[PDB]
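In what follows, a structure is listed as C-alpha cells, so that the remarks can point back to it.
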Amino acid sequence: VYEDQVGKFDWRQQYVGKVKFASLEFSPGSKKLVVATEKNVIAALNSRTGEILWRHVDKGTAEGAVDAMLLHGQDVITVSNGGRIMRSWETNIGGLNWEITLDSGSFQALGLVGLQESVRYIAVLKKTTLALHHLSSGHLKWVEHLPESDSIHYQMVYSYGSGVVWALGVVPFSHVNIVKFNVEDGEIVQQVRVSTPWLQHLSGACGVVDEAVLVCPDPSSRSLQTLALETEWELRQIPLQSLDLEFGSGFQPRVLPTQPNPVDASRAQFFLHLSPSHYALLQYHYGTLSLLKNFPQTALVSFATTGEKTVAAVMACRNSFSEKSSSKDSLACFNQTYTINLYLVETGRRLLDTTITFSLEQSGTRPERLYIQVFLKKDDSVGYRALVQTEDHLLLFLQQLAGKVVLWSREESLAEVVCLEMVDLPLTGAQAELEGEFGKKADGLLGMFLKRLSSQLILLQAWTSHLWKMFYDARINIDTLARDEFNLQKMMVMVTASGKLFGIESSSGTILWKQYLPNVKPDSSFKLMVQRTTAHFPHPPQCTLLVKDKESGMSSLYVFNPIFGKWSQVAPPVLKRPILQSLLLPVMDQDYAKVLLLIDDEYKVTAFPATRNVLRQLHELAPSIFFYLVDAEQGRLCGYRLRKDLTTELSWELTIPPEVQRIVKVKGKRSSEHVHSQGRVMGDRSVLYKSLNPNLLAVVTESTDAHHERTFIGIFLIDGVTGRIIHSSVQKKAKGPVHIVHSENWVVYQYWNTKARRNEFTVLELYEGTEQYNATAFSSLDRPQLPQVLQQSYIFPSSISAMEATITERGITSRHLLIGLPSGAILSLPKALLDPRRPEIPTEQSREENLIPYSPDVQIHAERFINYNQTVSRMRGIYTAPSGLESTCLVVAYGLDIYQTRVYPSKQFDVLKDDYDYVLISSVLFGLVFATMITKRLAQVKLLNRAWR
Amino acid sequence: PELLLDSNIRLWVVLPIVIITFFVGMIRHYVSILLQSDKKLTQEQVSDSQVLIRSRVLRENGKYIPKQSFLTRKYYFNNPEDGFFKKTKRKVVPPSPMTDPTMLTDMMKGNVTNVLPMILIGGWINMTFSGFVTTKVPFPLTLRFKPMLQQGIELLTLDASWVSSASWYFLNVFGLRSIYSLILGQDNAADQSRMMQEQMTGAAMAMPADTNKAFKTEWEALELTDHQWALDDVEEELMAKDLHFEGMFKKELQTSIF
Ligand SMILES: *[C@@H]1O[C@H](CO)[C@@H](O[C@@H]2O[C@H](CO)[C@@H](O[C@@H]3O[C@H](CO)[C@@H](O)[C@H](O)[C@@H]3O)[C@H](O)[C@H]2NC(C)=O)[C@H](O)[C@H]1NC(C)=O
Ligand SMILES: *[C@@H]1O[C@H](CO)[C@@H](O[C@@H]2O[C@H](CO)[C@@H](O[C@@H]3O[C@H](CO)[C@@H](O)[C@H](O)[C@@H]3O)[C@H](O)[C@H]2NC(C)=O)[C@H](O)[C@H]1NC(C)=O
C-alpha cells in the first residue's frame, strides 16, 4: 500500500546549520555552491534552484569541528577535529578524494605553497610542529621543528611563488621572530629578530601585502609599522598624516589583505578597520601611501577576483536614511534597506550599472558576513552575485538585475529546536453560524420555534444557492485556515535556541509567520504552553512562553498568539530571582482560560491571570496542590505545598549522595491521557485490576564512577504526593546512555551492558490484585498497599537515539512504541510483544487465551519502516500528536531536518476502504430492481394463464 | 458516544445493504410463486377425496338431520353385507414409518437446518468489507459475543456494542419479516431465512396415502358417533319476542328501487 501512496500526506524539509566557511569560487559555476557549517556537516547548495546535492554529517558532540577550508580548481580541502584527521572532497561528484592523518599538535594555520609553476604542497603549522603534505595524493615527507617553540606563537603563515616558506612568530609582550625555510628540503636559511612592544596579537590582524611587506597598525601612538621580510634590515615606522587619523579608543585595528593563491605575486591594496564602522582603501607603493574613497559608513566590505581585475563590494545603509547609535533605519515606507555597490581596487572608479538595493522585514537583524562572486560576460558588462548573511541565522541570495532582488532564502535557524507544540484552528464560518444560532439563554417555546424556522429558511436559501451553482457548472491560505471533519492540519509553533519563533503548517509545510526575540544567549531554558484554546469566540487564543538564562539568571514571560502571531496587551512583571518552575492548573476561570502560577527562588507562588474569582478558587483549593523539585549537583528531592493563601511548607524530603549516584533524567505522566479499560482478563475468566497513578514520578540515577565491571544504574519510583518509594530497581553491569519512557502504568527503559557487548531492554509493569479499592475517589493520602512489579529482558541490536509512545485522545486503539535509529529510519513496534506476562514454558491456558512463547530475540523488520525513503540524519526527538478521528497520530521527527507523517496503530477502522469498486455495487443494485420488475410481469401472466387455462 | 465516523460510510453501506436484503426477499418471493407447479390429480383419487369430505361433513353436521335419513346414510357407509368401503380396494404401497422412529422423527425433522443460506449471504457481505464499523447497538452486550459480532476488527479494549455489517444484515433479515406481509398480505413467502423451506397453502389438501386404511378409519369413526337431533328443541323459540323483524324493516324503507 505504501508504494501506491508515495507522497500523499507526508513531507520532509532538509536544513543545515549556520554558514561558517562558505566559498564562492568555480569560475565555470554551473550551480555549485559549497557550505561547511558549524554542526559537523558539509553541504552543497545550488545557485540556480537552491536544493542540496550532497551533504555529509560526521560528528557533533565535541569533536570533528571544521577549522580551515581551502579550495583548489576542482578539489576542496578541509581539516576536521583539531589537527588529527584531514580529508579532501570533490565538487563534480560527492565523496572522498584522499585522507591524511596528522600528529598530536594544535592546529593554528595552513596554506598553499607552489614550487615554481603551481601549488604542489600544503603547509600546516601547529603550535610547535611544522609539516607539509602533498595536494594530489597523501604523503608526509616534510616535517621539522622550529628553533624556539615554547615561548613562541606562530600564526599568519605567508608563502611566495619563488619557493621560500615564511613563518611569523609573535609573543604577547616581548620580541618577534620571522623564520624562513626552503621548499625542496627542510633547511633553515636565516632568522629575523624585531622588537615591537606594541605588537600583542597576530592571529587575525597583520597581513602581507605587495611582495613580502608586513604592515601592522597601532592605536596607542596611532602609527603604522611596515617591514620587509624579503630584504631591508629593520622596520620603518610611518606616521599617519596624509589621511584622517581617527582610531577608536577601545578598539584593536584590523587589516584586510588579499592574495590569490594561483598567482605567485600579491597585490598592494588592503582595507583598514577603524572604530565600529570605518573602512578606507589605501595603496602602498614603496614609501608613499595613496588614500582614496574615504568610505563614511561602509557597514560591510568584501573582496573579489575573477581574472587580472580586482573588485571590491561595499554594503551601505542607504535607500531618507537616519543612523542611530549602532543600527541603521530608513524612514520612507519599508525601513531597514541596504545597498551594494561595486568599486575598483586599482583605481577608485564606481560602476554605474552595479546597484543592488534590498530590505528586510524583521527589525533588529543586521548583516554579518557577505561573499561576492564576480564573473566576466559579454564585452562591457560585469555581473556579480552577493550573499548577505542575516544576524541570527538566515541565508539570502541577490541577483544583478531582475524583477525581484531576492532569489532564494533558506531558513538556517530551524535546525536546533528546543520546544515545539501544536494548536488547532479557530472555527468554520458555517459551523460558527450554527453554534451562534443555537445559543439560547432564556426563551419561551414560541422563541425556540421561531429560531428553528429561521434556521430552516437559511438552510433552504443555502440549498437553493448550491443548486444554482451546480446548474451553472453543468452548463491566501492564511486568510482562510478553515477546519474540516477530521482535524489533521494543525498550526505548530517551533522555538529555536537562537531566539526565533517559527510557525509552520502541518499539511503544506510553508512558513506562515516568523518572529524574532530581542536578545537570547546560548543555553537558555524555553517552555511553551497553551492556556486558551481556539474552540471559543469571546477572546483570542492565548499562548504563553517562558524563557530563562543560565549565566545571569533572568526570567521573562511572553504572551503571543499561535494563530496570527501578534502578541496580546497582557503581560505580568517579574522581580526577585529567576523563575524556578511553573505548573498548569487544570481549573479554568475568567472567561474560558486556564490559570498559571510560578515559583520564585524566594519560595513564593505568583499567579499569572490575576482575577478575584481565580484567587477565590485557588484559596478554596488550598491544601490540594503539591510541588516537587529535583537537583543534580545538590542531589536533594524536595516537596512543598500551598497553605491557605500563598505560602510554601516542607512536607516530604529526599536526599541522595551525589558521590555515589547522580541524577540524570526524570519523567512523569502526561496530563492529557485517558485510560479506557481499568482491568485485564485473566486465565479462566477472572478480572485483574491495574494500578493507575496520576501522581507518580520516576527518577533515573547512574553511577559517577565508570569501570568495565563496576557500574551502578537504577530506577526509583517516588510519589510526588507523599514521600514513599514504591519500587527501586537496580542493575549491576549497565552503563552509557539510558532512555526511559513512561506510560499508562508501564515503564520502558533501555541500557547497554559492558560484560557482553549488547543492549538490553527492560520492561517494568505495575499490577494490583484481584480485588478493587474505593474505585470512586483516588488519593495518595490513602491506599496503603504495594503494587506488584514485573520485569522482563529483551535484546535490541540498535542504539535507540529517541523513543516515544503514540498517545490517543480516548485510548481505544493499540499502543505502539516509536524508536529511532542512527540510520534515520523510524520503526514502530507493538507493546504486546514486550509484555511482562510472557511464560517461559508454553502453558495450556496461556497459549489458549492470547500468548506467544517468550524468546529474547527482537529482529528489525524492513516492512515496519515508516521512513521508506526520507531519512533523518540526526534524530534529536519525535513528537506525537493525537488526531481527532480515533486511530490516527501525527508523528513529527525533528533534528537536522523536519519530517511529518501519520502513523496507523492498527491498520484502519474509521475510514472507508480504499479498494471499494462502486461499479459492481451500482450494477448489482440496479440489476436487483431490473430483475424484480422483470419477474413481476412473469408472475402476473403466469397467474392469468393458470386461471384461464 | 465516541468513534466519530465518516458520512461516506453510512451512505455506501447502510442503504445498499437495506435495499439489497429488501429486493432479495422480494425476488425470492416472486421466484417461489413462479416455480410453483401443479400436481396431476387422478379421477379415482378425486372421488375418494369427495367421499371423505362427505363423510366428514356428516360427522360434523349430523344434529340438524332426520334420524331415519341419518341411519340410512350410516348403513350405506357401513353395510355389513356389501359395504362400499369394504369392497372398494385400490393398490397399497408398503409403508416404513414406525411408532418410536416416527415419534422421534416429529422432532428430528423440524426446521433446524434452514439458516445456512442466510449465513452464506452474511459471509459474502462480510468478505466484501473486511475492516468496517457499521453501527452500534444500544443494548449492552457481553464480551463473549464480540468474536461473532466484530469478526474482522483487531480491538480488545473496544466494547461489543459496535457491530459489523454481518450482524447488521442478520438483524435486517428479521426486521422486515413482519413488514413483508404488510405489503403482500397474510400469506407471505418472502422470508429470507427459510429459503429452501417450502411455505404455501398447499396444492391438493387431500393426501390419501393409504386409501384403504383411511376408509377403515372413517368406517369406525362413523360407527362410533351417536345421533342427537338438535331440532327436537323447538320450545326455546316458542316463548320469545319478535323485534328484529321490526328491526331492519324500519331500515328497509329507506332504500328505494333503482
Ligand atoms: C471513597 O472516597 C469518597 C471520596 O473521598 C468517599 O465519599 C465521601 O465520604 C465523605 C466521608 O463520609 C463524605 O463527607 C461527608 O460530608 C458531609 C458534609 O458535606 C458530612 O456531613 C458527612 O459526615 C461526611 O463527612 C463525602 O461527602 C463523600 N463524597 C461523596 C462524593 O459521596 C467514600 O466514602 C469512600 N469510600 C470508601 C469505602 O472509603
Ligand atoms: C526513493 O526515491 C527515489 C528518488 O530519489 C525513487 O526513484 C524515483 O521514483 C519515482 C517515483 O517514486 C520515479 O518516478 C516515476 O517516473 C516514471 C517516468 O519516468 C513515471 O511513469 C512514474 O509514474 C513515476 O512518476 C522515478 O523514475 C524514480 N527515479 C529513478 C532514478 O529510479 C525511488 O523509487 C524511491 N525508492 C522506493 C520507492 O523504493
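Here chain B follows Swiss-Prot for its numbers: 4-261, in order, are the residues you see.
Yeah, the Cβs are placed from backbone N, Cα and C, and that goes for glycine too.
In the three-state DSSP scheme, B:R31 (mutagenesis position) falls into the helix class. Record note (Swiss-Prot), mutagenesis B:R31 to A or E: No effect on EMC assembly but decreased membrane insertion of hydrophobic transmembrane helices-containing proteins by the EMC. The unchanged residue is displayed.
All protein chains included, B:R31 (mutagenesis position) registers 17 other Cβ atoms within 10 Å of its own Cβ. Swiss-Prot lists B:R31 to K among its mutagenesis entries, and the accompanying note reads: No effect on EMC assembly and no effect on membrane insertion of hydrophobic transmembrane helices-containing proteins by the EMC.
Look at B:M101 (mutagenesis position): DSSP puts it in coil. Looking at Swiss-Prot, the entry for mutagenesis of B:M101 to S says: No effect on EMC assembly but decreased membrane insertion of hydrophobic transmembrane helices-containing proteins by the EMC; when associated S-106, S-110 and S-111.
The annotation that Swiss-Prot gives for the mutagenesis experiment B:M106 to S reads: No effect on EMC assembly but decreased membrane insertion of hydrophobic transmembrane helices-containing proteins by the EMC; when associated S-101, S-110 and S-111. Neighbours of B:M106 (mutagenesis position), defined as other CB atoms within 10 A of its CB across all chains, total 11. B:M106 (mutagenesis position) carries a helical DSSP state (H, G or I).
Swiss-Prot documents B:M110 to S as a published mutagenesis change and attaches the note No effect on EMC assembly but decreased membrane insertion of hydrophobic transmembrane helices-containing proteins by the EMC; when associated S-101, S-106 and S-111.
Within 10 Å of the C-beta atom of B:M111 (mutagenesis position) sit 10 other C-beta atoms, taking all shown protein chains into account. For the mutagenesis experiment B:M111 to S, the note given by Swiss-Prot reads: No effect on EMC assembly but decreased membrane insertion of hydrophobic transmembrane helices-containing proteins by the EMC; when associated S-101, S-106 and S-110.
According to Swiss-Prot, the mutagenesis experiment B:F173 to A carries this note: No effect on EMC assembly and no effect on membrane insertion of hydrophobic transmembrane helices-containing proteins by the EMC. Taking the Cβ of B:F173 (mutagenesis position) as reference, residues of its chain lying under 8 Å away and at least six apart in sequence are, in sequence order, B:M121, B:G125.
Swiss-Prot documents B:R180 to K as a published mutagenesis change and attaches the note No effect on EMC assembly and no effect on membrane insertion of hydrophobic transmembrane helices-containing proteins by the EMC. The number of other Cβ atoms within 10 Å of the Cβ belonging to B:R180 (mutagenesis position), over all protein chains shown, comes to 14.
In three-state terms derived from DSSP, B:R180 (mutagenesis position) belongs to a helical segment. Swiss-Prot gives this note for the published mutagenesis B:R180 to A or E: No effect on EMC assembly but decreased membrane insertion of hydrophobic transmembrane helices-containing proteins by the EMC.
Within the same chain, no residue at least 6 positions away from B:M110 (mutagenesis position) has a Cβ under 8 Å from its Cβ. Note on B:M101 (mutagenesis position): other Cβ atoms within 10 Å of its Cβ, all shown chains, come to 10. Rounded to a whole number, the distance between the Cα atoms of B:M111 (mutagenesis position) and B:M101 (mutagenesis position) is 14 Å. Straight-line distance linking the Cα atoms of B:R180 (mutagenesis position) and B:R31 (mutagenesis position), rounded to a whole number, equals 13 Å. Annotated pair B:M111 (mutagenesis position) and B:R31 (mutagenesis position), C-alpha to C-alpha distance, rounded: 27 Å.
Reduced to three states, the DSSP call for B:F173 (mutagenesis position) is helix.
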